[PDB]
Amino acid sequence: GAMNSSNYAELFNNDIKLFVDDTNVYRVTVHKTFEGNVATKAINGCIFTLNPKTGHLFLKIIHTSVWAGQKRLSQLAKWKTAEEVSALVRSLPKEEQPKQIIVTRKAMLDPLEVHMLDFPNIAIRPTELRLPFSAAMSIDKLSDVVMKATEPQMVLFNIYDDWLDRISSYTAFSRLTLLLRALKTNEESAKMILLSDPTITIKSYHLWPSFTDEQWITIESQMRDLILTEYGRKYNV
Amino acid sequence: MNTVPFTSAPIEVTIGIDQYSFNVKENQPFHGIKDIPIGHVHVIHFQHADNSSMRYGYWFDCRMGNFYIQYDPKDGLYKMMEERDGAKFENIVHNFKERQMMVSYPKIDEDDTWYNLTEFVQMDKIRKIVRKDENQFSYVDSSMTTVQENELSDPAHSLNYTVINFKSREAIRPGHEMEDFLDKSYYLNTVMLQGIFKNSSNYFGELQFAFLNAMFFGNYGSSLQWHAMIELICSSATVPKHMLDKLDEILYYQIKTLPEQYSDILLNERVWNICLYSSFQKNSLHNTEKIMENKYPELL
């Protein structure tokens, strides 16, 4: 059933699984019309499909042309997500296909289940975790490839860079969710922390800076500080 | 007008005949039910005074044979049997009538209730849902499970209702996933009506039979089937106009007849709120919506 704090190590076992987050699939700016009404303009979006054990990210870019002439776009966006995830699974060799797909929002359950009817042995699960994957578009290189796309496109990343050479996938996932939670709660400050020292760079083939183990401890501590402060503000405590 | 005689009544039992019911005392001189209207299926059903569990009974049509009831002390229930000797049967019935040992099927002349509940129900279709081909009549009880329930365990004792499942390859055309899931018209009209049931009359007959088994026996899988068949219609944007009008009449008489005190278990809040207020056909069931709102406004 649902994935929660009690079965958390299951994420890092040897059964292939994918998280699917649809929060950046349908993106709009809201604006006034000449007549003083309100309208939306869509911008490019993305499906965030992530293997938490390996770091492999299947970033399907959703180009605004997908929405042309369609109605009820928020509803369509769930079914388009499900269509693309199903297409991705079919594209993978059998021994690479997932045994479970965990959706970060419960509204994705029925759309994905219906699209995956051909795969009765792949479990579709919700989660009780509040995962911060909506902040994927705060990663500069991911945002850049989405905004520049002129057509539908799939781009493959490793969201852990080379971290798995030094740390386990439990620790890498914890670092990722801390970084993303920080970026989601105060993007300006989070990004300041990650680049303040101009001597630490991002490799061309990476997403995050090349921190030493000791610098990651400093970084991680600065992110936890940022999150707690923000929290006392949000709630006045 | 036909008759179902009883050999005897050795145990205290509440006896139902269609929507009517009578209490019989242990070893009371009761010898059957007369004046049963010809032209309809009927159900004769039982609840023992000492075990209010296991309601059970028999669907039958007097045009198909001469049937009677006899208690079996080994299996502990009232059984329906066919009498093949026509002159023996006539002679048994005439004696019991002369001795006035039979209750009369108590139909009010104005009253179309049973016709309205069984309009599309045929014995030949009942006998395909309830498989026991050596009898012309069909036994049902509180505990019998459906084929679909079994899939999720004795097959000979199953209710072989037509399996409906909204998240199934049968319900969902490849490439039309969102379309078919949100608008079930292709599943209703092509898969079920054209393909399986052949016409809307057979569809309504099974829906009405499922309702009656839920009401008379508390059969839970039957209640599931009844709601599923309602939901499949209400969740279709494209339904023939004659079907929607007939559906509204069918449900109206089912809701009218339901015991007021059983609405808690026999009516599914989600299906009814969805069907009357959210679905495509939310505005197509005026009579059903009015009786539901005046009789069960809590549920909604």
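Numbers here mean position along the shown chain, with the first residue as 1.
Recorded method is X-ray crystallography, 1.6 Å.
For all residues, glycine too, the Cβ spot is worked out from N, Cα and C.
According to Swiss-Prot, the protein has these features:
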- A:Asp21 to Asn (Swiss-Prot position 1853): Reduced growth at 30 degrees Celsius. Strongly reduced growth at 16 degrees Celsius (MUTAGEN)
- A:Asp22 to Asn (Swiss-Prot position 1854): Reduced growth at 30 degrees Celsius. Strongly reduced growth at 16 degrees Celsius (MUTAGEN)
- A:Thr23 to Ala (Swiss-Prot position 1855): Reduced growth at 30 degrees Celsius. Strongly reduced growth at 16 degrees Celsius (MUTAGEN)
- A:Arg105 to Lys (Swiss-Prot position 1937): Severely impaired growth. Reduced growth at 30 degrees Celsius. Strongly reduced growth at 16 degrees Celsius (MUTAGEN)
Nearest-integer angstrom distance between the alpha carbons (Cα) of A:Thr23 (mutagenesis position) and A:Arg105 (mutagenesis position): 8
Residues that sit under 8 angstroms from A:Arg105 (mutagenesis position) by C-beta distance, when 6+ apart in the chain: A:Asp21, A:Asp22, A:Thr23
A:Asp22 (mutagenesis position) in three-state DSSP notation: coil
Count of other CB atoms lying within 10 Å of the CB belonging to A:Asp21 (mutagenesis position): 22
Number of Cβ atoms other than its own within 10 Å, given for A:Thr23 (mutagenesis position): 20
